[PDB]
Amino acid sequence: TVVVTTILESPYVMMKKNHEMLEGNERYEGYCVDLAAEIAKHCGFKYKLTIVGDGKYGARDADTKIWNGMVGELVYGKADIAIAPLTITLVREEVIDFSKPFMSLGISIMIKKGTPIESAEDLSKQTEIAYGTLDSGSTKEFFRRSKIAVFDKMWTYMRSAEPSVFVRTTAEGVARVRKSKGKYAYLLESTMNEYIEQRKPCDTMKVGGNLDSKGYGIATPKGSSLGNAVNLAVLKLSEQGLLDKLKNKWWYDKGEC
Amino acid sequence: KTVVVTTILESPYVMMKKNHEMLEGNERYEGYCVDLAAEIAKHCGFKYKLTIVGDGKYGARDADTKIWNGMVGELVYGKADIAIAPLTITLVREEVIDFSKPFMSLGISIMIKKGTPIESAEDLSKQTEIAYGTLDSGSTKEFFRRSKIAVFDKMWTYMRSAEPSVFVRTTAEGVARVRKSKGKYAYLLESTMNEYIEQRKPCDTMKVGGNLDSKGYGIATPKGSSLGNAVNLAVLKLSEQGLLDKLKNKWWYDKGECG
Ligand SMILES: O=c1[nH]c2cc(C(F)(F)F)c(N3CCOCC3)cc2n(CP(=O)(O)O)c1=O
Ligand SMILES: CC(C)S(=O)(=O)NC[C@@H](C)c1ccc(-c2ccc(C#N)cc2)cc1
Ligand SMILES: N[C@@H](CCC(=O)O)C(=O)O
């Protein structure tokens, strides 16, 4: 049985409202739950979905040097595959493998409606409105490493801001936007931002274009016997239209806003 | 050893400079993929020679002979070390060569003559006054032939049965058809080429609607080549540093003719 690490992040993996009456994989629903089923079918394996123990995507701890989150679960042999909104990055590709992308995204800005910010440059040129990112993910590392003038200015501020502008979970960042009376903006991936913007309480907005352009991939440990097959499966699902079918299903706008 | 790069003359990826007769070797060429090749080579620490694929093809396997043509063939049969071109990452190609993570995103898109009352594939599908079509052979046609989506299947049925033929042999013919048809022909093609042509004089074409699918172009190496890892890491670095975005802007918009 293949151990699949993943993360509770809507609409990728979500606990069903009736999860108590259910066991195993049937406890969960979402884009990545459907994707896991399709990959497993095409690759011919049985699997168990497991939510990442520390609730993190994955970064290499600065002093400790140890990987956390889903990345760490792969690196240290606790899981066989990650099927999640896990961003393909250079530092990760040094220690794990990724399929070609199954979904596009870029870093984006979420504000509470009415916040006088329209761009990353707007954020960088002021301090009245605080802004931050998720801990232990690709967005924070993006800002840490960027030499683009605006993004570097943003990083210089975020790293030293106090109270801390970083959050432990996407939900914490979104809640902070909603409760901060326009004084906190959140930097998060466009396909989470967009999902949230279309749903009640309809009090957030995505502003400006995306800051970058990348993708999520299915990740395996180096030398995994699954790597090649999983990549070909993603490509087949892409060419079959299945990935777009799943995206359109899970991001379907029911017109709540 | 000098790395043999296979590529293709496709604008704005690779083209011969106006003064190419005064120049030699790689200096003869310019474009997005010429710039990309230099950055990849710098990061990987190799010298290289740009060579143009003999048959002018990207790469497909003949059903009868089983022979791979194009740049894919050059890699498969060990004639080139790397392909640096707008080469689409596909299942059948990934089975025989290695690809880097993609350096560019693309999808099927709609080109209209400015003024045409069409904003989407669904708009096209509902009508016949504005004819529409694509290359008579290729991935866009096959997308429509396979599609289970109602709108796209209706478009396929329309295109396959339309008289006169709504298909074209080349993009040059497709674009000329859009420009000469007074708004009565729309052309379906990859977003990247649509965006490029939107920036060419006489500035009378327009990309409309969202892309209908999602794919990527990648750098390819022979399967199991030891160059593959460094190349992939170089692509990831160039992506994260914003260099790929700079290159797209340079060749599509800074050198664009339409504002
Ligand atoms: O790997 C591939 N890369 C391709 C790259 C391009 C370009 F856009 F120019 F970069 C194009 N064009 C489509 C529009 O008309 C001009 C040429 C075709 C490509 N094809 C064949 P397709 O997939 O049948 O279209 C491939 O196979
Ligand atoms: C980390 C980066 C080098 S990357 O993200 O690997 N590639 C850089 C970008 C510009 C890109 C991003 C995404 C897709 C894509 C391809 C296919 C499907 C599907 N289905 C969805 C998205 C293509 C190119
Ligand atoms: N997808 C990101 C998590 C979200 C973010 O960093 O904004 C990752 O893989 O790290």
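Please read every residue number as a count from 1 along the shown chain.
In case you wondered, yes, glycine gets a Cβ from its N, Cα and C as well.
Annotation comment: Swiss-Prot describes A:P85, A:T87, A:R92, A:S138, A:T139, A:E189 as L-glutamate binding site, evidence class experimental evidence. A sphere of 10 angstroms centred on the C-beta of A:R92 (L-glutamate binding site) encloses 26 other C-beta atoms.
Here Swiss-Prot notes a mutagenesis experiment, A:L90 to Y (Swiss-Prot position 504), with the remark: Promotes dimerization. Strongly reduced desensitization. Mapped onto three states, the DSSP output places A:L90 (mutagenesis position) in helix. Using a 10 Å Cβ-Cβ cutoff, A:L90 (mutagenesis position) registers 20 neighbours.
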Cβ-Cβ neighbours of A:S138 (L-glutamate binding site) (radius 10 Å): 26
Neighbour tally for A:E189 (L-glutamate binding site), based on other Cβ positions within 10 Å of its Cβ: 25
Of all listed recorded positions, namely A:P85, A:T87, A:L90, those lying near chain B with CB under 8 A: A:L90
Residue pair A:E189 (L-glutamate binding site), A:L90 (mutagenesis position) - Cα distance, angstrom, rounded: 17
Cβ atoms near A:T139 (L-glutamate binding site) (within 10 Å, other residues, all chains): 22
Among A:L90, A:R92, A:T139, the recorded positions whose C-beta sits under 6 Å from ligand 3: A:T139
Assigned element (helix, strand, coil) containing A:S138 (L-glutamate binding site), judged by DSSP: helix
Distance from A:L90 (mutagenesis position) back to A:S138 (L-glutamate binding site), taken between C-alpha atoms, in Å: 10
